[PDB]
Amino acid sequence: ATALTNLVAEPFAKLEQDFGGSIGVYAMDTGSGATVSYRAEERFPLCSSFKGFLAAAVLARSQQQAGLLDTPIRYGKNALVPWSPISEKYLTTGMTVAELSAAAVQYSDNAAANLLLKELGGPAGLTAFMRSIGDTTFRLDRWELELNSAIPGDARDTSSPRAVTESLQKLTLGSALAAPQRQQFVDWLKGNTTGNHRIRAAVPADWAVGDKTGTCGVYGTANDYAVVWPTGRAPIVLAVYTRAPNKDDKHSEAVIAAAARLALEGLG
Ligand SMILES: [Cl-]
């Protein structure tokens, strides 16, 4: 007999009542194949969380373009937008593709992400990479900062928790990328600095976690996805996304962490 998904769902529903919005969750245990799924196929805005997949797409390109990662991109002030703490620091010099990738992943640097999008042929180039690995859900249409608008009903710049988790599994654990590139993505995710109050807050400190966060700043819309390696066990991949119906609904990192905890604990 299969899981009683209504019982697995109940505490997510309770969480979203106090939150005042919708929570989307997908978690997969790569050892047992067990899953937890709650609104897992609903669309939620990506916000900054596209930057993880961006770095993977850049790593894919590097497989066919030797020394791409160590190539400096030297930019003018038009590259710059707010929430770009690393790229602003190197305006007078430039940054390598690898430095930009690390910055986008680990500091959620906006301008760095736009610079790397340009390398891939824009938002459509990243979406095309995601289609190449069998993600039919992911769509990035716009650039920083417009992609954060998170307007209710807009499908642009969204994915689902399930598609996010599936794609993350393929890229970090599966062989979608070559081994050095796969390990480079995992290392960038593991060094994220912005996720300490989200999925990481739900995971014992001694277990390795790599993650990427998103915070649109409107419509209670924020997220995190991660790979989690419990010591001596098969890794877990999971995604937690929120949204809410009013522009001024607050996002909550506490809700994200609680949803992560519920998801991780529900896995068979
Ligand atoms: Cl310029």
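Following Swiss-Prot, chain A residues are numbered 22-289, in order.
Looking at the header, which is where the method is noted, we find X-ray crystallography, 1.8 Å.
Just so you know, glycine gets a Cβ as well, placed from its N, Cα and C.
DSSP assigns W104 (beta-lactam binding site) to coil in the three-state reduction, outside any helix or strand. Long-range Cβ contacts of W104 (beta-lactam binding site) within its own chain (separation 6+, distance under 8 Å): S129, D130, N131, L166. The beta-lactam binding site annotation in Swiss-Prot covers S69, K72, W104, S129, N131, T234, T236 and rests on experimental evidence.
Under the DSSP three-state reduction, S69 (beta-lactam binding site) is assigned to helix. Contacts of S69 (beta-lactam binding site) defined by a Cβ separation under 8 A and a same-chain sequence distance of 6+ are given as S129, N131, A134, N169, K233, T234, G235, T236, in order along the sequence. Annotation comment: Swiss-Prot describes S69 as active site, nucleophile.
Cβ environment of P103 (mutagenesis position): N131, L166 lie under 8 Å away, each six or more residues apart in the same chain. Among the mutagenesis experiments that Swiss-Prot reports, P103 to R is described with the note: Increases catalytic efficiency about 40-fold with respect to ceftazidime and reduces catalytic efficiency about 10-fold with respect to nitrocefin; when associated with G-239.
Cβ neighbour count for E167 (active site, proton acceptor) (all protein chains, 10 Å cutoff from its Cβ): 10. Annotation source Swiss-Prot lists active site, proton acceptor at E167.
The note that Swiss-Prot attaches to the published mutagenesis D178 to N is: Reduces thermal stability of protein. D178 (mutagenesis position) falls within neither a helix nor a strand when secondary structure is assigned with DSSP, and so counts as coil. Counting only same-chain residues at least 6 apart in sequence, those with a Cβ under 8 Å from the Cβ of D178 (mutagenesis position) are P66, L67, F71, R160, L161, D162, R163, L168, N169, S170.
Quoting Swiss-Prot on the mutagenesis of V239 to G: Increases catalytic efficiency about 40-fold with respect to ceftazidime and reduces catalytic efficiency about 10-fold with respect to nitrocefin; when associated with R-103. Taking Cβ-Cβ distances under 8 Å and a sequence gap of 6 or more within the same chain, the neighbours of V239 (mutagenesis position) are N169, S170, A171, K268.
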Fewest other CB within 10 angstroms, which one of the binding-site residues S129, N131, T234, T236?
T236
Determine, to the nearest whole angstrom, how far the Cα atom of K72 (beta-lactam binding site) is from the Cα atom of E167 (active site, proton acceptor).
15
Helix, strand or coil at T234 (beta-lactam binding site) [DSSP, three-state]:
strand
Around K72 (beta-lactam binding site), how many other C-beta atoms are within 10 angstroms of its C-beta?
30
Helix, strand or coil: which one is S129 (beta-lactam binding site) in, per DSSP?
coil
